[PDB]
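Notes to accompany the following structure.
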Amino acid sequence: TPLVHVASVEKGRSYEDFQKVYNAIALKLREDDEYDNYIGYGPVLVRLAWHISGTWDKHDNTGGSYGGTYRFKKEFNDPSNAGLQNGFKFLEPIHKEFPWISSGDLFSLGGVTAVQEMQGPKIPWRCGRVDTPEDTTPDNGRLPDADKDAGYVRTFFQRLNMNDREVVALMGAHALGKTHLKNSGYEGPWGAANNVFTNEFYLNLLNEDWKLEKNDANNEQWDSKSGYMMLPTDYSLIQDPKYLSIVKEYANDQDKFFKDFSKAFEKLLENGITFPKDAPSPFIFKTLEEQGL
Ligand code: HEM
């Protein structure tokens, strides 16, 4: 009924092989530091890994990270994917160096690497995604809109099998990077330390004096006098009572948030994938710093 996507390890590669891909991504992150006014590519990589995974539909098992479909024009040109071509171009040179890794494995590993190199938590990662044909490419319109409320958010995330806790944990990724008018019709960062992974998102949410205003794209965003912004969907996290108590927990405990994020992020990246019992356990990569590199 539902497609079945069995993870298949890239023939004859082990942990050490993947650690080398990780280290290559990481060294390039370190080196190409001028991107987006010195934010670096970390944030776009995280967003890339979420977008390739977010097309999943728990109803017929289509979409998700498995197929590396983002490589196809249809998904690549998804209006909701605007600005991701930058993460793509960053990974190409890497793919050329390690041509045996599948796309889905590379795209998703980029996300893990960025998080960990940006001082976030360790995210267990599993290999085995297999490139699928251009015809398995999901139609556009499965990624969420930003101009909605808590109800939309809850409903949406339900398609990916995420509960309230998972939704709020994952959204704390908004501490990274920023909106770009040209990409999404939103402009501004969510906080100050946008290339370091912290619970800043939650603090800003609770602590700033947010003003609803329209931007130059003629969209409404919540603006703070500190120069930060929140999307309607971000804001909705404090409008819903269930959401708001989680936000509070995270604002209060960065550890808690890190643990929750880690689980939800991995889950997000593994949705739609069946792992045979003989499959290797999830890998935990060392950072550059842990390797002395
Ligand atoms: C309701 C769900 C979400 C909505 C509506 C949303 C919307 C957006 C929008 C409109 C942008 C700005 C794009 C641009 O103009 O460059 C953005 C950026 C970003 N999103 Fe989200 N997002 C959502 C969930 C997530 C999740 C679950 C993650 C990761 C777990 C994530 C990670 C990021 C990151 C890191 C950026 C910054 C990228 C950069 O600086 O290029 N977002 N998101």
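The residues of chain A that appear here are 69-361 by Swiss-Prot count, in order.
How was it done? The header gives X-ray crystallography, 2.2 Å.
Cβ atoms are placed via backbone N, Cα and C, with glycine included.
Annotation source Swiss-Prot lists active site, proton acceptor at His119. Counted within 10 Å of its Cβ, the other Cβ atoms near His119 (active site, proton acceptor) come to 22, all protein chains included. The secondary structure of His119 (active site, proton acceptor), as reduced to three states from DSSP, is helical.
Mapped onto three states, the DSSP output places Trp258 (mutagenesis position) in coil. Spatially close to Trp258 (mutagenesis position) yet at least six residues away along the chain are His242, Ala243, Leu244, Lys246, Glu268, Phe269, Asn272, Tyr296, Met297, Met298, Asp302, judged by Cβ distances under 8 angstroms. Sequence annotations record features per position, and here Swiss-Prot assigns active site, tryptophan radical intermediate to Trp258.
Swiss-Prot lists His242 with the feature heme b binding site.
In Swiss-Prot, a mutagenesis experiment is listed as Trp258 to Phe, annotated with the note Substantially diminished activity.
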